[PDB]
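Since the structure comes first, as structure tokens, the remarks are kept for the end.
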Amino acid sequence: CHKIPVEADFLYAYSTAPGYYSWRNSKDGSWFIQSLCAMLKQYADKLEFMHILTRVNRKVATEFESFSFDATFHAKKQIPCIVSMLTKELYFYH
Amino acid sequence: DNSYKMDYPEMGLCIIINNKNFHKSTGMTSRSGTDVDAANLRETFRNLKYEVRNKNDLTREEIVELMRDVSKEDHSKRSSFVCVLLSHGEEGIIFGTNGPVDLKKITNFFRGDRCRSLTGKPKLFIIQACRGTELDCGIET
Amino acid sequence: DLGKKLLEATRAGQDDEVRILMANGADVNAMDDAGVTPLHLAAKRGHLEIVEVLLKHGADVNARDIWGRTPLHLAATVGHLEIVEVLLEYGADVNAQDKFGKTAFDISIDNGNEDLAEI
């Protein structure tokens, strides 16, 4: 009989790359969730999910930089990490 | 076909675990701004027609129990499943209020063979949590 | 935001500006996105009197930055005996470990500070 892997059809949308800290702001929230929500609001009716998550990657990568009064933590950057075991395209407007 | 079937009667569950405050014994700081995330996520996913369920300040045991219970629900009328994790973290790890949970243990409940009403359906785990303490210094564009 | 200006004044060592800002209701436990508080800054930059005025007005003696470091860790790194003592008096936790498993005692050993290790 035909089977699929038990690990198939999972997507893990990580806020950050393996090994890395994940940045948050006290008033606006985390960089990743901000960008994810904003990109879903703008593109959930226009783009496939992977392409929405790619806009999130760019938004987080380009529009955010850490501010710290401690130079150790200042001017730091963040890339999210899309991990897809999906077998199909995902459109929210279907 | 090339696209997941998304015209089931329901879009699916959106489980949000929002851990802000942590036991003194852990030595973990309060996660200021996480409520802003949780509210933002509920608004966003409810507008996408997801059935949003917010859980605040869950212990490691509560997280596991919740996920086991949710995976044992009838998802047959649901197109997909979403789980959002907002907590402290380490590589492969999400924190309950009282200590670490293995992310693999959480997601295993939803394996194709263990959650049969979600077999063949997209299972989305959105993980807002540290994966270590490493900092990206960046590079000029 | 007064909380930003407090962090700013604390870092620059402006003891007077620190006092003025607090009188206007500036959050003594204000944070940047790395969890760095005025107490962290005052301890690191060696501003003893500022450390004392922050703690007097309820500064979190065991606040942690994103690397799990407390003001006691930072005071230990530069080796400021008086700040370490004042921090300890306000209930700083000697057993507190950063995300790298280091205590203030462990930093004093690595810096070769004999006077600090005993305290």
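Following Swiss-Prot, chain A residues are numbered 184-277, in order.
Note: Cβ is positioned from N, Cα and C throughout, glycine not excepted.
Where Swiss-Prot documents A:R207 to A as a mutagenesis experiment, the accompanying text is: Abolished ADP-riboxanation by C.violaceum CopC. Same-chain residues at least 6 positions away in sequence with a Cβ under 8 Å from that of A:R207 (mutagenesis position) are, in sequence order, A:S213, A:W214. The DSSP secondary structure for A:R207 (mutagenesis position) is strand.
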